[PDB]
Amino acid sequence: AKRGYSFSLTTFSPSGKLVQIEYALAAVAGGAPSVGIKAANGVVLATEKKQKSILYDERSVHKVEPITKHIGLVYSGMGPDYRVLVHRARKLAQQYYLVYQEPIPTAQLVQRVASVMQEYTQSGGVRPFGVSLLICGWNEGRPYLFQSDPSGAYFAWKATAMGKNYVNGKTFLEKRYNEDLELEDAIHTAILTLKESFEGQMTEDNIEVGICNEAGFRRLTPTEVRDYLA
Amino acid sequence: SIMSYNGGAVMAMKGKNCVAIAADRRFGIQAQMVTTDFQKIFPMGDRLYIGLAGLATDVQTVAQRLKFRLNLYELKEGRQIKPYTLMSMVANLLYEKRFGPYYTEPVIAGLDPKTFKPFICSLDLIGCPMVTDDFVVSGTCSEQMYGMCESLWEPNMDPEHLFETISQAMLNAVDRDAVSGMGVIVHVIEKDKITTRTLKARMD
Amino acid sequence: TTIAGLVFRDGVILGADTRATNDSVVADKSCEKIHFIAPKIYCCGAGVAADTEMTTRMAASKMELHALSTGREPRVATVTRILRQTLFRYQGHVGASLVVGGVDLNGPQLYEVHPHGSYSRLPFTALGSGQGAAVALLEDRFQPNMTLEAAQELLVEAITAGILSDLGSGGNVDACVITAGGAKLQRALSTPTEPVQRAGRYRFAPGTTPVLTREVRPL
Amino acid sequence: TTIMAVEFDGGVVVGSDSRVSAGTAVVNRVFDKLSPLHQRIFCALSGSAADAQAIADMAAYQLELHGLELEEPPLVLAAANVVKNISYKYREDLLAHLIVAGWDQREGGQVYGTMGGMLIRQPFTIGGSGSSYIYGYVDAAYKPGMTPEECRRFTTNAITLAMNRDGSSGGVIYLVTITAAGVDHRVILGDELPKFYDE
Amino acid sequence: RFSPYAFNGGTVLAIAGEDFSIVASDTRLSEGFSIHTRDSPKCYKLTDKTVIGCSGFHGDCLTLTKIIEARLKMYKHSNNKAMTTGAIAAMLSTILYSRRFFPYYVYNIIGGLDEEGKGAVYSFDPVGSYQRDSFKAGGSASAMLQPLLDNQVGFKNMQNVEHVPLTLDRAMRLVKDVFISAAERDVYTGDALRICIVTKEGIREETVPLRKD
Amino acid sequence: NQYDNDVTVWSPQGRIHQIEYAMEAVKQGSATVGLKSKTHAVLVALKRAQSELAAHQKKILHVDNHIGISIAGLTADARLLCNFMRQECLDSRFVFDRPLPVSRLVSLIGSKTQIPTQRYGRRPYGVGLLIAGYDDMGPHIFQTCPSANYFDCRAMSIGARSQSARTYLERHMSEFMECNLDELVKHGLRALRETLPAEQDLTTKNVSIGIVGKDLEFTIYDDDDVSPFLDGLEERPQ
Amino acid sequence: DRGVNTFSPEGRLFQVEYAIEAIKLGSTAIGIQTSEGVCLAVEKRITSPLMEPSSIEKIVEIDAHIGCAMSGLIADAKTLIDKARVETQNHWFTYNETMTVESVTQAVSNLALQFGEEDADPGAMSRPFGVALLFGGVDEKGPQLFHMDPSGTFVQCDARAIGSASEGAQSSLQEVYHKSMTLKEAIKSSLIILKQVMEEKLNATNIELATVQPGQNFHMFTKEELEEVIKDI
Amino acid sequence: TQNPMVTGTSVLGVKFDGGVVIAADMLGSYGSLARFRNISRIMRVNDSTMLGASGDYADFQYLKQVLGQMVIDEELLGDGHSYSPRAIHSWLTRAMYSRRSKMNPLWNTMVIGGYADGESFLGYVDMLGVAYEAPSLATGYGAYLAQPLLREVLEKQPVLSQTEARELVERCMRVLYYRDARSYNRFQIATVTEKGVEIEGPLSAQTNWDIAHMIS
Amino acid sequence: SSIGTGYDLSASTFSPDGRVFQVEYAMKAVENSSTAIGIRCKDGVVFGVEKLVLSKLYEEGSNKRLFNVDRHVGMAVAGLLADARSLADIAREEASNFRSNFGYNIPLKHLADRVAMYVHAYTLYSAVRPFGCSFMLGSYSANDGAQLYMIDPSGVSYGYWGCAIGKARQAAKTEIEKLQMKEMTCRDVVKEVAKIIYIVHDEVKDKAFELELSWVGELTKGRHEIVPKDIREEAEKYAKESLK
Ligand SMILES: [Cl-]
Ligand SMILES: [Cl-]
Ligand SMILES: [Cl-]
Ligand SMILES: [Cl-]
Ligand SMILES: [Cl-]
Ligand SMILES: [Cl-]
Ligand SMILES: [Cl-]
Ligand SMILES: [Cl-]
Ligand SMILES: [K+]
Ligand SMILES: [K+]
Ligand SMILES: [K+]
Ligand SMILES: [K+]
């Protein structure tokens, strides 16, 4: 028999800073690098999927996940916490569709998912999520890219990077990224930003990449990743 | 019948880049009439209207509770509601009371924001959506309204002619119903304007 | 409402009419009684229209969620069980009699499920108000391993039988063909009745209607 | 519905008919009313179709877990108790009689009747609407220690006669035989069906 | 459907005097046209000063007496004294009313002594309306016992009778006579008559045989 | 110490200090003695006064017609356990119509007293009881503690200076089984006498006695009802 | 930091022992059980002449035959007093009689250690009551006086004092008590001892006096009546 | 239970010198239909008390396991205490009334025979909570048929030997088989004594049909 | 062996070296209690417990450490006796639930499995403390044969031919290894159980003791019960005279 704690594990310090959120921000900042780019006619999301051993089955688990027909997810930080947010976001997407009979606007999903992240910064007996989410989507004939973080705050991006070397990844994108890209060009600059922080040689198994357009969201097959790696 | 208690008649029609919605103005309890200027058509935004026929309390309740959910939608979303989305919102609202339903059969009529496209639909008392390219009717004189609409409606009607058709369909169907009347209110919806008219209906 | 399911060599075919009746009067002459559940699984709904719609959409939503977590093509056997248990919980108060058919790793499957929660698996079935007519045709002209084309024709015939013979059945006949390669939904596959023609023009010269009050809001 | 279960030395025989009917109309002339609770345990379905199928599923579920916890094939007695318990907990809410028959190492082939939420073990049991017309038959046609094949004749015969008398019973006869070796499932078509006095 | 009640008959009688209280009842327990048992007295000891008589549905009577028995202990552990005749009567009223919407089909009459030593009789209905009186009958033959007591004990409808105070001897014979008359007419009354006498010395029981048909 | 603030915290030695601290509450209370023969069970307790103007505290409490208790420790915890014992005895008579066997009632104490010792925020019962009862198995003397553990005993003493009474009973434990009721109470009184200091002895105001057995139901004698037992006394020797 | 239900190495509850210490800050109250009645006396402790005299109620009526004197945290007391008043009328409704002074005190003593944190209701007590009470009244066992403290322990008293100067008033009652005292001497003694242990002089508006005797009900003394008992200083 | 399914008819009971004897036929009826003609309606509670039950058989089997567990639970303690025949009767009365008051009754009529402390016990329990003690007991139709026989013999001879009680019971089962349409000629006899509970196997009452020729 | 201050106060807190000390301290409570023993014979299981007499005022048979969980199941406990009785109640209810659900006597392995889950549940949270005792479960039938299981404070359960818990669990196990229990009758086993208790018992540290003994085999028809006074005293004399 058990009964949970009813007191907040995230409190205000004398400085006025919620320490556990910034500590959760350290968990994502130390995780594997991820990059997202909004490119006029579509969105691309890419991440480092280096399992650091040849024993692993690279096909079993995925980091780039679909939420619905038109929305995808990538993360930096902890895998287990990310899974919870995926399952919650998939349910929120269906809850919206059952009520309105319309594919959920990306901005509306991120708002609903970020609100779940907010709970774990105030609710009793729980720690915040150690994950920053990268949400892509297509609705009203327009590409969307969003960032959700442990705080529960959300930001809209043209292009951004998170995880290891997120500071060097962003400055790279400031110079490299230009508006009005083609989707196929966006995959290149996504892998290029990922190469800046890699360490090792890139194979189609070492990285994972998903794309979102007017035809919906899908993860690129290992054969498709190999062709861009040249 | 429970629907027969208060009565009422709501009708919607479709035309060339325009939609029309009309209702009777009667509020009455079984034997007698109380009010001549009762409202049954409610605006759910510019260029989108809902008409509600049935029990007067549930007519007012659904309209108020839908406005509650509509305003929250229009605030959370950064947009004005699409006609298909409103239909699904009413459908969800009514079905939530599956085994204790509001005794009203709603009619959505309006033009799609941005895309100009005309839209008309009617629903069950438990929220079953019905989309047509011509007309939808709801009330105690369903059969009378169906008989008029089937004979009068034409594929491509201009705002001038659509008003005349939807009026005559409402006028004569109401004159055969004992629980509907005391004036007819017609809304003609265009991109440029909205035309509101009360007609010289029978007051008996 | 007349709905039928047929099992053939390459897959399954489902049929429905398009008539929805309120009281003893026709409300919708063109409604969709074949429901999307999974890309390769569809369900035919008869009973309370709202119930069939919502129960179906619920299943479809759950099935998509299942597919997403599983990462695999959903099973029709899974859909059937989901439906049963939900419907059983409500003791037949959710008036949904359904014909669910789909293709699996396990092949093509046809199920029928009743509002009380009973299910049965079979090569062919028909539910709804016009089931008698449809079952009659299938019982008469059904052979196993029918070619798709013969199956298409028989199903149409079976549903057509319901349209003409039944008062609560009418409109066009919709068919959905499910094969391992694909699922082709054919709306208005066949239309027995077309009366567009009217002899009189009931038009009104503007001003015929007497108006007491006019108000215009410009936008 | 006519359902029958007969007990012999090696194991048991469970019989059923193929028809479900809604009033005067038949909705399924080919329905298998023999459901397995476990590898060696079967039950025969009667009553409300929905209720019977609902109980069958739960019984199979609980027994599946029971088996794993014991790491042994469930006793038939155990199987019979779960069904009895579900039927009794909701006697007013659920309308079903399930006959549970199977094989276990401890006590061999066994037959249990759970009608009304009671537990009884019998040399053989009949259930359903059709059972009324064969009460006389079974009393005169029963002999102790019938061989598997004799048991099959017995259940087939009884059900055939019930099917012809009963309006709510018809279709083909479904038969299973449970032994230590395995499960034998066979169907008897109308042409194969036994003949008696018809007129 | 299903009826939660059964009629078991039985009549209970109580009379109050200067220093005594009498509770009397038949020993017949019946159901329909059959007799369950001939040995079922309705009188029951609660304290040395108070006796209860229950009639009607025996299922309710058994449960109610057991509740009172438990409530008597609960009171004496909390108040360090025995519950008085008036206090038991006040308690029974609240227990009977707590079942206002699913009542005990029961006719209770309490007989005992007050704090001054004087005889006290409390009459109840199935729901809990009660008062103190000199004499009361309750049950299937209560309408047969009442009018004779109104005439003899209450001196009603009489002109020049000198109004003699009630003695134990006279009341005992009155109790016997009305029950003998009731056993002749009421089918649910018979077998044996048990009389419980409450005095300052305590409870004394007496049995007189009745019609067994 | 930091292993002594909660019942849910085990000491490195393999102990719970909060149970042991609750056991200290029993020792601080005034002494009480329980003993039995083959026919009777007698409880003898020492009443205590905070001041001479205030009356003496209740030590013996009623449970049922066949069961009685003597308390040692916290008053509210004693009354809480007493009400539970009364309720269990009432439930037994309501359902089975027969008195609850002493053995089973004490087992219900053991089950109830255990619950709060294993839950966080809860605490052990700060009272130890001596239970005297009579049933089908004859007379019984039982002992309960803050720790849910209970004992079936021939004679027992708990409270302040109860060791002196414990040693007296241990010498005369073979005497009790053939003892007359009047002789049995005097043995209980003589044990309780050993607990008191040399200056003071048993008086009519500070002695409470409870007796249950084959002859009669549980009865508490306090003031004037106690003097027949005290009279006929062998003088206090050393 | 510890919980509210924590035992000391000594064998006592901390929160209870600390609640006893809260009484040692409250004003002194004295009750005397006479063979012909019970008298209760308490000091009001006036902080300012602006404060209304009859505003402070440290002696209250619970029933027609029961009076109660309070000391310590007054806010906690009136919660217990209302519960005592509810109990008397609940018992009157059920049994058609007046409760004994012992049963009333016992009923209040049941709320004693009914406090805690976990495994409790949303509105359950967090701490004990910082109140000591003197229940004085007349039932069918003659005149009675009872003392109660936060531990729940309640006992009858021939004469008892509780408050800031508890020991000083206890010793003064100890040498000036006969179990055959008259009610005239009873009020006198309580008034004599009260002025000795106080920081302020005895005025007619400074103190409360109450009497419960077999004949008449609980009586709150009026200013004029206090001046007749203070005339005999 | 709102509507009983499989039911059992009259249960008999009469106490002799040094024990009690109970009889009940081995029939479980589904309406008028004789469904199970070899099922036991009597159980042994412990070594002092026994129980025969009328009405719904599923409710009897439920009470059979609850009472069965209670004896098991008591035997585990081994404290020298056991449930007396009166205690079982008292528990059963409280159980039936509790279910009755919840409007969900156990559809049963019980006869409880027992022997303890040299005294014979015979108790009746109804589905509504009606309970009492009698020298002879008969439920259902037995109350109209068998009970008049038992009372008339016990009036002329209050004390019976075990043999006298047995032959009286067999005489009553004969009348019950003749006059009850819901009875059968296969019954059991249970007996409590100083030695304990003894339930005897399938018995048949001797029937005479010579009055079939006395209609001409 | 122990960590102070922080990592040993709660069972919901792991120590740096991956240990739950609250469980380990609860394991110390049983190590302090007197020795409980039990071994599996050819035709059943026999239990034996040394019961240290705290005072001669206590009755002979008080503080029973041998329990009847079910008619066929017996429990032998060592540790905090308060927890032992609650676990005896939990085990009794579990055996009762099995019969109510499945209609026959619970298999001992499953009973041990079920109760061990309840014990384990008290090792995960700060809201509750682990049980401060270890206990043994023994049964016999014609189908399953003789079986013996033991559960400790952590929630671990294993099958045994011979098992001991308490003060001198090591001194007992080495004496059990000497016996050919796979071939021995349970009548012979009782004698050997009694002598190992006497050898294990410390007469110079602990004051005095009583010997508790239990049956569960073919001689008792599969029912768990107490070893009679006649057979026990024969085994006690055997224990005293072979101690030389
Ligand atoms: Cl908390
Ligand atoms: Cl149509
Ligand atoms: Cl049969
Ligand atoms: Cl059946
Ligand atoms: Cl009550
Ligand atoms: Cl104390
Ligand atoms: Cl104080
Ligand atoms: Cl009850
Ligand atoms: K569903
Ligand atoms: K320490
Ligand atoms: K304290
Ligand atoms: K055996």
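Just so it is clear, chain D uses Swiss-Prot numbers, and the residues here are 21-219, in order.
We read in the header that X-ray crystallography, 3.2 Å was used to get this structure.
Every residue, even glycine, has its Cβ placed from backbone N, Cα and C.
Feature list (source: Swiss-Prot):
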- D:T21: active site, nucleophile (ACT_SITE)
- D:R60 to H: In LMP-2b (VARIANT)
- D:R126 to C: In LMP-2b (VARIANT)
- D:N177 to D: In LMP-2b and LMP-2q (VARIANT)
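Locations of recorded Swiss-Prot features on the structure.
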{"residue": "D:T21", "record": "active site, nucleophile", "DSSP (3 states)": "coil"}
{"residue": "D:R60", "record": "variant position", "DSSP (3 states)": "coil"}
{"residue": "D:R126", "record": "variant position", "DSSP (3 states)": "coil"}
{"residue": "D:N177", "record": "variant position", "DSSP (3 states)": "helix"}
Please report how many Å separate the Cα atom of D:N177 (variant position) from that of D:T21 (active site, nucleophile), as a whole number. 15
Residue among variant positions D:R60, D:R126 with least C-beta crowding, 10 angstrom cut-off: D:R126
Considering only the recorded positions D:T21, D:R60, D:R126, D:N177, which possess a Cβ situated under 6 angstroms from at least one atom of ligand 2? none
Which of D:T21, D:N177 (the recorded positions) has the most other Cβ atoms within 10 Å? D:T21
Whole-number answer please: how many Å between the C-alpha atoms of D:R60 (variant position) and D:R126 (variant position)? 13
Short of 8 angstroms on C-beta distance to chain I, which of the listed recorded positions (D:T21, D:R60, D:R126, D:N177) are there? D:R126
Between the residue listed as 'active site, nucleophile' and D:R126 (variant position), how many Å separate their Cα atoms? 32
